[PDB]
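As structure tokens, the structure follows; a few thoughts come after it.
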There are 2 protein chains.
Amino acid sequence: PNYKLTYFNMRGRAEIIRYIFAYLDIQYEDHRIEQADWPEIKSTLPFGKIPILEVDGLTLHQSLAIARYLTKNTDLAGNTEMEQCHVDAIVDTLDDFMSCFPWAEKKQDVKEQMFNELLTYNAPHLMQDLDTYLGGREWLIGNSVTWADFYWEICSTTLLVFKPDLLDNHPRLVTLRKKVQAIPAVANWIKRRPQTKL
Amino acid sequence: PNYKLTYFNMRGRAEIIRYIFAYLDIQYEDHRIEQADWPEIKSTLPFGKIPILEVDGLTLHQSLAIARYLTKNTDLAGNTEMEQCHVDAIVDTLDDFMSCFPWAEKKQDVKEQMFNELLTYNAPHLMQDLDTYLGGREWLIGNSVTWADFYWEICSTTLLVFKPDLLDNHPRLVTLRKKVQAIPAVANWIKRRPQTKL
Ligand SMILES: CN(C)CCCC(=O)Nc1cncc(-c2cccc3[nH]ccc23)c1
Ligand SMILES: CN(C)CCCC(=O)Nc1cncc(-c2cccc3[nH]ccc23)c1
Ligand SMILES: N[C@@H](CCC(=O)N[C@@H](CS)C(=O)NCC(=O)O)C(=O)O
Ligand SMILES: N[C@@H](CCC(=O)N[C@@H](CS)C(=O)NCC(=O)O)C(=O)O
Ligand SMILES: [Mg+2]
């Protein structure tokens, strides 16, 4: 099966998919577009949003729907039906927060305001909830790595760009990040991927 | 299993779970709370949000994570892995849009203006995408009903409270609502359920 992933030249919402392809050792075309090219592609898409994944002439959309599809019947999914629910719940909780940021805001003063509010007021409480949820366990769900751990690592990486001191009082969440980053397939991708801010 | 759903006295984010329970003929306690008992329960919740589902003492959160868990290994989920991806993608698309509305805004004039803005520009754009995606086909995904159809009907029911003429130029989306509402288990629930605005 031939895979083509289309997104902007960033980690962003597409990176979870990039991690999953790397972990499962699946070859794919990593198509990165400029904003100048986007409107022409946008107009042809059913819902006009990216990332999209083309699989055998069939265009999938929604990053987490795609991530779930790719991890289905693999070791990145939950090991029980209930664990799969916990995986989906943690990912959605993270996705809910990341989606609050006005990534596409053109007015800089309004953008900086919102980022500062979310990072200063809201982010610390999410960290507290995540840290308590993890407890003293090795991974977020179950006894082995899932794509929820991937998603945590990806979200936290972007948050740390704007607020470097986010996990100062959360050593266990730092440990989880480093374990995800230590997985060979993930480590390899982290080193070779295009180095962008977001 | 012993199920207990906790949410406000409204359809809201919980209604998709209530539809699935009714369609699959699965018994559960539909616990509806007032504002008075929310702070007490909120403290016991790992992530401080509802709906939540308690399954034999084990708590679950995130409405769509719970919905997907309940539809596991049924035809409601989608027949193939690819269809299940389409189902997930449509639901997330609808959920993304419904999440844009300022449901908890206390400034009534601000709320009015933001609702009007979303219903005038964004809603019609999404409706055209949904309508063309459905085409002249019977259901949104595949040959039979999925919980994506349920979710469309639920979301559109709330949207029609604020803009009654939203689907007046989309007869195919009106037809889809009617088909879902006519499903015996859904028809029974819609008659039974408490009457609320949202
Ligand atoms: C052209 N520019 C204005 C558009 C670029 C959009 C952008 O910066 N996307 C972006 C950048 N960083 C994070 C997310 C994001 C949003 C929601 C959930 C997410 N999860 C991981 C990243 C992520 C999204
Ligand atoms: C005053 N406050 C305590 C009540 C706020 C509850 C409320 O109005 N929630 C609500 C009401 N109507 C729709 C949604 C909603 C939000 C996001 C995705 C959704 N999908 C279906 C409903 C829905 C949520
Ligand atoms: N919930 C969707 C959201 C996708 C989305 O909104 N993507 C943004 C970029 S991060 C986009 O397409 N922006 C360009 C546009 O809206 O025209 C997902 O996770 O895929
Ligand atoms: N993505 C979550 C969002 C849940 C959510 O935010 N629910 C609202 C009520 S509809 C809530 O509990 N808000 C927290 C609060 O204001 O106390 C889900 O779908 O379950
Ligand atoms: Mg979501």
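The numbers used for chain B are those of Swiss-Prot, and the residues that appear cover 2-199, in sequence.
Just so you know, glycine gets a Cβ as well, placed from its N, Cα and C.
Copied from Swiss-Prot, the annotated features are:
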- B:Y8, B:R14, B:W39, B:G49, B:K50, B:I51, B:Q63, B:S64: glutathione binding site (BINDING)
- B:2-79: domain 'GST N-terminal' (DOMAIN)
- B:81-199: domain 'GST C-terminal' (DOMAIN)
- B:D93 to N: Loss of activation by calcium or magnesium ions (MUTAGEN)
- B:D96 to N: Increases PGD2 synthesis. Loss of activation by calcium or magnesium ions (MUTAGEN)
- B:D97 to N: Reduces PGD2 synthesis by 99%. Loss of activation by calcium or magnesium ions (MUTAGEN)
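Burial estimate for the binding-site residues (B:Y8, B:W39): highest at B:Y8, by number of other CB atoms within 10 Å. In the shown protein chains, 12 other C-beta atoms lie within 10 A of the C-beta of B:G49 (glutathione binding site). Neighbours of B:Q63 (glutathione binding site), defined as other CB atoms within 10 A of its CB across all chains, total 25.
With respect to Cβ neighbours within 10 Å, the binding-site residues B:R14, B:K50 differ, and B:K50 shows the lowest count. Here the recorded positions are B:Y8, B:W39, B:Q63, B:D93, and the ones sitting under 8 angstroms from chain A, going by CB atoms, are B:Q63, B:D93. All protein chains considered, the CB of B:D97 (mutagenesis position) has 15 other CB atoms within 10 Å. Helix, strand and coil counts under DSSP for the domain 'GST N-terminal' (B:2-79) come to 30 helix, 19 strand, 29 coil. Proximity of the recorded positions (B:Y8, B:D93, B:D97) to ligand 4: a Cβ under 6 Å from the molecule is found for none of them. Proximity of the recorded positions (B:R14, B:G49, B:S64, B:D96, B:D97) to ligand 2: a Cβ under 6 Å from the molecule is found for B:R14, B:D96. Of all the mutagenesis positions listed here (B:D93, B:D96, B:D97), B:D96 has the Cα closest to the Cα of B:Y8 (glutathione binding site). Checking the recorded positions B:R14, B:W39, B:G49, B:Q63, B:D96, B:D97 against ligand 3, the ones with a C-beta less than 6 Å from an atom of that molecule are B:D97. Less than 6 Å separates the Cβ from ligand 5 in the case of B:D96, drawn from the recorded positions B:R14, B:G49, B:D96 in sequence order.
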